[PDB]
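Data block below; observations after.
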Amino acid sequence: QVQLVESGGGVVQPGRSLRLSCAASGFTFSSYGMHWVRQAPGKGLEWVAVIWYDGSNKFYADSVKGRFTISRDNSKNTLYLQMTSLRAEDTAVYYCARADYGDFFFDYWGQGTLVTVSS
Amino acid sequence: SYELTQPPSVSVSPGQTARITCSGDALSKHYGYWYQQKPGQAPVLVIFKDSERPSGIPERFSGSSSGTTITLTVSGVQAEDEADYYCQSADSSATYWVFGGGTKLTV
Amino acid sequence: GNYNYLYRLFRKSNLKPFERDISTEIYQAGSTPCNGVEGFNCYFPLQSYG
Amino acid sequence: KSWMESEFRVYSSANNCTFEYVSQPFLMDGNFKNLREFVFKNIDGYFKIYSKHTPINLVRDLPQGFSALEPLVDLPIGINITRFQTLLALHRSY
Ligand SMILES: *[C@@H]1O[C@H](CO[C@@H]2O[C@@H](C)[C@@H](O)[C@@H](O)[C@@H]2O)[C@@H](O[C@@H]2O[C@H](CO)[C@@H](O[C@@H]3O[C@H](CO[C@@H]4O[C@H](CO)[C@@H](O)[C@H](O)[C@@H]4O)[C@@H](O)[C@H](O[C@H]4O[C@H](CO)[C@@H](O)[C@H](O)[C@@H]4O[C@@H]4O[C@H](CO)[C@@H](O)[C@H](O)[C@H]4NC(C)=O)[C@@H]3O[C@@H]3O[C@H](CO)[C@@H](O)[C@H](O)[C@H]3NC(C)=O)[C@H](O)[C@H]2NC(C)=O)[C@H](O)[C@H]1NC(C)=O
Ligand SMILES: *[C@@H]1O[C@H](CO)[C@@H](O[C@@H]2O[C@H](CO)[C@@H](O)[C@H](O)[C@H]2NC(C)=O)[C@H](O)[C@H]1NC(C)=O
Ligand SMILES: *[C@@H]1O[C@H](CO)[C@@H](O)[C@H](O)[C@H]1NC(C)=O
């Protein structure tokens, strides 16, 4: 089975930048859109970010708009994030969910990358 | 968007598993999906398009999703059932994905 | 006192009959180009009737 | 089964909007290609529309013959128009 290698996790100070990378493997990178789902433990899951198969549009969860630009590149076969100026809402487990348009399901869930701040 | 009107906990132990029932008005627009939260923290797709099972699924019945709710793919009580479930629906066209909070299935 | 009444003091050309010109854009008379701000022969064309 | 609700992803800035009109619908539904044709016309002051639903025909290209286009409504506004885009409705994937 094909798989996703998601990384970039760790601890950070609140309100400054951190990047969360997610390599893809085994499938074509230039046909599928990738999602990101954040989940603080003890509560439910929540999708945070998505782009296209080529990243034509950058669509986000409505609470966290404008702070984060996400990007892919087909040569590097990763998608990474950047966490500009968080308000300690990112004590959350971040997944990579493969999405292949069966009217928007989530095929291959990741392992989960943690960001938690030391406040 | 609105959160999916879910059960937070269905602690269930007859032989039959009672009906986990999650609903909403955007489920009328496009049909809803379900995801587990297994221990080991790998969510899996368990029912998609409310009729057909994935490859490599635990072998069960399917969803029915009658009307505004979803009746789903559960069977009689097994040993893997204590992993819970999560609602999932896309919206109409503005590309939003809502969850509820997750269920809890307990023998 | 009645400074709300207003008037196109300039355009780059003549009009057509039956059009509105609600182009809030700075007229420039000479060949030195002038974008966004005023300056040498740069005119805000919406003259107020004083 | 079939409600045909639509979402306006065409505009964002509802600013200084002047004229409103509600008309009767223009398209209606026939096995073969009913060609539907429209003429957008620029006259000083008024903008006329000239329409026809053709009957059913099987030409992959333009068909032959004569079609008489009827005047429906002129629009007393009178602005400059230099360009055109149409609008489509689709449940397109992201
Ligand atoms: C549809 O297409 C649109 C057109 O884009 C093209 O088409 C598609 C197909 C795609 O291929 C594109 O790649 C292609 O270019 C496009 O809309 C674009 O959206 C972008 C949204 O991020 C937007 O980028 C921002 O630009 C502003 C500057 O304004 C514009 O600048 C350009 C270039 O100078 C100029 O041409 C224009 O006329 C405008 O003047 C910039 O401030 C942004 O920075 C902010 O956003 C970041 C998001 O993570 C954030 O990290 C930054 O820190 C910053 O946030 C806040 O900024 C203020 C002041 O800047 C700070 O005070 C504050 O502290 C910051 N932080 C917080 C938390 O509030 C952003 O520019 C990026 O800046 C960062 C700097 O950190 C750089 O690293 C990035 O590389 C910059 N990226 C880009 C793309 O510039 C872009 O300008 C839009 N394009 C146009 C033409 O307007 C989009 O793809 C589609 N639209 C959708 C999906 O709606
Ligand atoms: C399913 O759709 C049909 C039409 O697509 C709905 O029929 C409506 O019926 C009422 C009463 O006869 C009419 O006044 C309406 O004009 C019809 N159309 C619409 C678009 O509302 C029907 O009610 C729908 N069923 C459900 C359960 O929503
Ligand atoms: C609409 O037009 C008038 C004309 O003077 C202008 O004052 C006003 O600001 C405009 N409104 C908007 C929202 O641009």
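Numbers in chain D track Swiss-Prot; the residues on display, in order, are 150-178, 184-248.
Just so you know, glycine gets a Cβ as well, placed from its N, Cα and C.
As a natural variant entry, D:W152 to C appears in Swiss-Prot alongside the note: In strain: Epsilon/B.1.427/B.1.429; when coupled with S13I induces resistance to NTD antibodies by changing disulfid bond in positions 15-136 to 136-152. In the three-state DSSP assignment, the secondary structure recorded for D:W152 (variant position) is coil.
Among the natural variants in Swiss-Prot, D:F157 to L has the note: In strain: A23.1, Omicron/BA.2.75. The residue drawn here is the original one. In the three-state DSSP scheme, D:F157 (variant position) is classed as coil. The Cβ neighbour count for D:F157 (variant position), using a 10 Å radius and every protein chain shown, is 7.
The 10 Å shell around the Cβ of D:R190 (mutagenesis position) contains 12 further Cβ atoms across the protein chains shown. The secondary structure of D:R190 (mutagenesis position), as reduced to three states from DSSP, is extended strand. Quoted from Swiss-Prot, the note on the mutagenesis of D:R190 to K is: Partial loss of biliverdin affinity.
Quoted from Swiss-Prot for the published natural variant D:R190 to S: In strain: Gamma/P.1.
The secondary structure of D:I210 (variant position), as reduced to three states from DSSP, is coil rather than helix or strand. For the naturally occurring variant D:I210 to V, Swiss-Prot gives the following note: In strain: Omicron/BA.2.75.
Other Cβ atoms within 10 Å of the Cβ of D:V213 (variant position), summed over all protein chains shown, number 11. While the structure shown retains the original residue, Swiss-Prot records the natural variant D:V213 to G with this note: In strain: Omicron/BA.2, Omicron/BA.2.12.1, Omicron/BA.2.75, Omicron/BA.4, Omicron/BA.5, Omicron/BQ.1.1.
Swiss-Prot lists D:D215 to G among its natural variants, and the accompanying note reads: In strain: Beta/B.1.351. DSSP classifies D:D215 (variant position) as coil under the three-state reduction. For D:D215 (variant position), the number of other Cβ atoms no farther than 10 Å from its own Cβ, over all displayed protein chains, is 5.
For D:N234 (mutagenesis position), the count of additional Cβ atoms within 10 Å of its Cβ stands at 8 [all protein chains shown]. The secondary structure of D:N234 (mutagenesis position), as reduced to three states from DSSP, is coil rather than helix or strand. According to Swiss-Prot, the mutagenesis experiment D:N234 to Q carries the annotation: Increased resistance to neutralizing antibodies.
Sequence-distant neighbours of D:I210 (variant position) (same chain, six or more apart, CB under 8 Å from its CB) are D:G184, D:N185, D:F186, D:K187, D:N188, listed in sequence order. Each residue contributes its Cα atom, and for D:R190 (mutagenesis position) and D:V213 (variant position) those atoms are 14 Å apart. The Cα atom of D:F157 (variant position) lies nearest to that of D:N234, taking the recorded positions D:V213, D:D215, D:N234 as the candidates.
Note: the Cα of D:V213 (variant position) and the Cα of D:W152 (variant position) are spaced 31 Å from each other.
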